[PDB]
Amino acid sequence: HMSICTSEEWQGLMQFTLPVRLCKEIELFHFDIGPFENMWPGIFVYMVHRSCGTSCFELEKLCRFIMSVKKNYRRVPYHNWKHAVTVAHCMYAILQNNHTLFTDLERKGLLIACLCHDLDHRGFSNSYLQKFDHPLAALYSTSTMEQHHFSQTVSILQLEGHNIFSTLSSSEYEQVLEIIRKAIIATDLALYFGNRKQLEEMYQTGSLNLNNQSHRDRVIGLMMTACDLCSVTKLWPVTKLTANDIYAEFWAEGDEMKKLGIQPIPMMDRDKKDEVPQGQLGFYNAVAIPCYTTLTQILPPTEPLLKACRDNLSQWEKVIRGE
Ligand SMILES: Cc1nc(C)c(CNc2nc(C3CC3)nc(Cl)c2C)s1
Ligand SMILES: [Mg+2]
Ligand SMILES: [Zn+2]
């Protein structure tokens, strides 16, 4: 079962108008949604309207969907409503800067997949659920949380007056659900490493073809990782504050492991906070930098994401050096 928005919630969203001041702002990659909490659902509607038009979905159905997705995000330190909108905004900026490379169905699917990609996250990693044999890990062997996120997205669409994709043809409805499924699964970081290595191979050899569906799915997969990690592409004070939320969530999981006499990895151990700058250096060098480097190579307009990521890496190097 799913939590449903109240009549007042979606009606309030329907009447919303984005301030003109933010129209130029929202178009940039480094845009931080952080200071505009009350406007987040409205920002999502605005982004949908600019990405695929004002009649892209029935306004009423869209507002119900958005407000219900919001209620099915938990009050965890990081994988919450704020993270969903932040990831959706990064996708909006990638799509706007590469508009015709993607179909109307892909832009529709990807913005919805980004808003739903961590739906009902409990603040626990796939490793934790598998190790402690959680019922969700019994249901899904690999990409446990990601398959749950997709299952929750489908369940929200099935709610009365929430199926934003009902007016698509049977072939189109099936196609968008597959775009959404693969997009959400690709946010499992364990799949990223292999995905990025294959894309680098295809690019260097010159075999990468966006007309080839398998190649297309891999590019979409990398766009998903890039959006999921975009906090590393914001201005340094924003990146720093989000890192506090990221570790608050990891440390809470570590605390749960310590309560059961198990020592967590240093990243999930709050008594190991001095190791954070070196942990971030490793993450930028091994995960974030290659992600945005490959993304810029495939989609040159995404270059500002790589530039901003390199700037934050330098900020982390300064923390390690004592500056
Ligand atoms: C609670 C979380 N769970 C996962 C799986 C996350 C993945 N995203 C990140 N992970 C890290 C790790 C090195 C500390 N750093 C950054 Cl900057 C980001 C964006 S965050
Ligand atoms: Mg996730
Ligand atoms: Zn995420």
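All residue numbers here begin at 1 and follow the chain in the order shown.
According to its header, this structure was worked out by X-ray crystallography, 2.0 Å.
Each Cβ is built from the backbone N, Cα and C atoms, and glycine gets one as well.
Sequence annotations record features per position, and here Swiss-Prot assigns active site, proton donor to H79 based on similarity to another entry. Listed in sequence order, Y73, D118, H121, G123, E249 are the same-chain residues at least 6 apart in sequence whose CB falls under 8 Å from the CB of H79 (active site, proton donor). A coil conformation is recorded for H79 (active site, proton donor) in the three-state DSSP classification, outside any helix or strand.
According to its DSSP assignment, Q280 (3',5'-cyclic GMP binding site) is helical. Listed in sequence order, the residues of the same chain lying 6 or more apart from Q280 (3',5'-cyclic GMP binding site) and placing their CB within less than 8 Å of its CB are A243, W316. If you look up Swiss-Prot, you'll see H79, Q280 marked as 3',5'-cyclic GMP binding site, on the strength of experimental evidence.
Taken from Swiss-Prot, the feature divalent metal cation 1 binding site applies to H83, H117, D118, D228, supported by experimental evidence. Here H83 (divalent metal cation 1 binding site) comes close to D118: these same-chain residues lie at least six apart in sequence, with C-beta atoms under 8 angstroms from its C-beta.
According to Swiss-Prot, the experimentally introduced change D118 to N (Swiss-Prot position 830) is described as follows: Reduces activity 1000-fold. In the three-state DSSP classification, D118 (mutagenesis position) falls within coil.
The annotation that Swiss-Prot gives for the mutagenesis experiment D118 to A (Swiss-Prot position 830) reads: Loss of activity and of zinc binding. For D118 (mutagenesis position), the Cβ neighbour count at a 10 Å cut-off comes to 25, with all displayed protein chains included.
The divalent metal cation 2 binding site annotation in Swiss-Prot covers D118.
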Q) Helix, strand or coil: which one is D228 (divalent metal cation 1 binding site) in, per DSSP? A) helix
Q.
So if I draw a 10 Å sphere around the Cβ of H117 (divalent metal cation 1 binding site), how many other Cβ atoms end up inside it?
A. 28
Q) List, in sequence order, the same-chain residues at least six positions removed whose CB sits under 8 Å from that of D228 (divalent metal cation 1 binding site)? A) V87, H117, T187, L189
Q) Which recorded positions from the set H83, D118, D228, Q280 come near ligand 2, judged by a Cβ under 6 Å from any of its atoms? A) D118
